[PDB]
Amino acid sequence: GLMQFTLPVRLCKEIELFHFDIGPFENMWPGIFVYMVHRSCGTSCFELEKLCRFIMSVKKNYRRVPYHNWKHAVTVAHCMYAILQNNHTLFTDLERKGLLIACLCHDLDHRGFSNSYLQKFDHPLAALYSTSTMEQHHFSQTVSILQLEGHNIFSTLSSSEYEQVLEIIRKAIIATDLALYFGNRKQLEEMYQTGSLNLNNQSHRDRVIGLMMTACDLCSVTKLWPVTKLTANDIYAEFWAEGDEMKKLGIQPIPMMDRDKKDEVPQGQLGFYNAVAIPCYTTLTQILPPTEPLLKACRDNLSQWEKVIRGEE
Ligand SMILES: Cc1nc2ccccc2nc1CCc1nc(-c2ccccc2)cn1-c1ccccc1
Ligand SMILES: [Mg+2]
Ligand SMILES: [Zn+2]
């Protein structure tokens, strides 16, 4: 009750910034997450004992893959922490509770392969869920862990508040399917520009939380350049193994997944910043002005990839 989590001074100050990197000490990541729930939600949001047991069951259900791992989960939750803390009064008590958990759980039991690879392989998950295949799995793992004994962190909510929070989590996790992001951002663009965007309209809020989910999920492009650059190695290490597996099914993969085309990574990153990242943080900044540092950091990293192409590194 009177038991705060507290971080060393450098972490206590830098964790509040969007570009914070959670560091290589895995054993500190649970404490970092609890610190974030406590400050963004309250010391009363979750029973410490259940929250600690839930965090460790979530950790155990992330796999040892290069990129879609436990560090990614805590990293995406920290980006959400930064958004919520810079937009204090815009979010409900339930949204605060739900979104950090959603972020922590959003890639539960990821195998390092895309929805497309699961469909070409004819993985059982692709017959159980025909679209957003991994994301419906991630939500399914979240509910499994919430129903283990001593793991129900939402036990103090009413039956209707409980259903509302699980519904925020489901929509937030589904939204991390990048195939869905393009249309969600186009709609948000049009609504913001014709002045129809209405944060009391539940279907509008849903869209805004979806875009926040994309922004947190892609937040590697908003780090300091050496963090961005080293993360990109992990990202391609997964895509290239997927490419290897496509070649084993007798299918030439797309060039993004073909390790034989490493040389094109810099040009690929430009496409991605221009087509996905920049548009994402631009619309987010329009809707939530205090998230502008994410857009500024993204643009700095685009300028760094332009330098790579010009052989200035
Ligand atoms: C998905 C992705 N997600 C990321 C998430 C966070 C940070 C970095 C990320 N990088 C990528 C790869 C971004 C890319 N590389 C390529 C690529 C690379 C090498 C050879 C050929 C193509 C294309 N494209 C791409 C372009 C436009 C739209 C979509 C993908
Ligand atoms: Mg995912
Ligand atoms: Zn993710």
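Since chain A takes its numbers from Swiss-Prot, the residues it shows come out as 724-1036.
Structure determined by X-ray crystallography, 2.0 Å.
Quick reminder: no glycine exception, Cβ is built from N, Cα and C everywhere.
So that you can see what the record holds, here are the features copied from Swiss-Prot:
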| type | residues | note |
| --- | --- | --- |
| ACT_SITE | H791 | active site, proton donor |
| BINDING | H791, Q992 | 3',5'-cyclic GMP binding site |
| BINDING | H795, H829, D830, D940 | divalent metal cation 1 binding site |
| BINDING | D830 | divalent metal cation 2 binding site |
| MUTAGEN | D830 to N | Reduces activity 1000-fold |
| MUTAGEN | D830 to A | Loss of activity and of zinc binding |
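Location within the structure of each feature annotated in Swiss-Prot.
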{"residue": "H791", "record": "active site, proton donor", "DSSP class": "coil"}
{"residue": "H829", "record": "divalent metal cation 1 binding site", "DSSP class": "coil"}
{"residue": "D940", "record": "divalent metal cation 1 binding site", "DSSP class": "helix"}
{"residue": "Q992", "record": "3',5'-cyclic GMP binding site", "DSSP class": "helix"}
Tell me which of the recorded positions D830, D940 sits in the most Cβ-dense spot, judged by other Cβ atoms within 10 Å.
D830
Rounded to a whole number, how many Å is the Cα of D830 (mutagenesis position) away from the Cα of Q992 (3',5'-cyclic GMP binding site)?
22
Listed recorded positions (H791, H795, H829), ranked by Cβ neighbours within 10 Å, top entry:
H829
Might you list, by sequence position, any residue in that chain lying six or more from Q992 (3',5'-cyclic GMP binding site) with a Cβ less than 8 Å away from its Cβ?
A955, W1028, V1031
Within 8 Å of the centroid of the Cβ atoms of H795, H829, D830, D940, which other residues of that chain place their own Cβ, given that this set defines the recorded divalent metal cation 1 site?
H791, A796, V799, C826, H833, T899, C939
From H795, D830, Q992, which recorded positions have a C-beta atom under 6 Å away from some atom of ligand 2?
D830
Any idea what the Cα distance is from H829 (divalent metal cation 1 binding site) over to the residue listed as 'active site, proton donor', rounded to a whole Å?
10
How many Å lie between the Cα of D940 (divalent metal cation 1 binding site) and the Cα of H791 (active site, proton donor)?
10
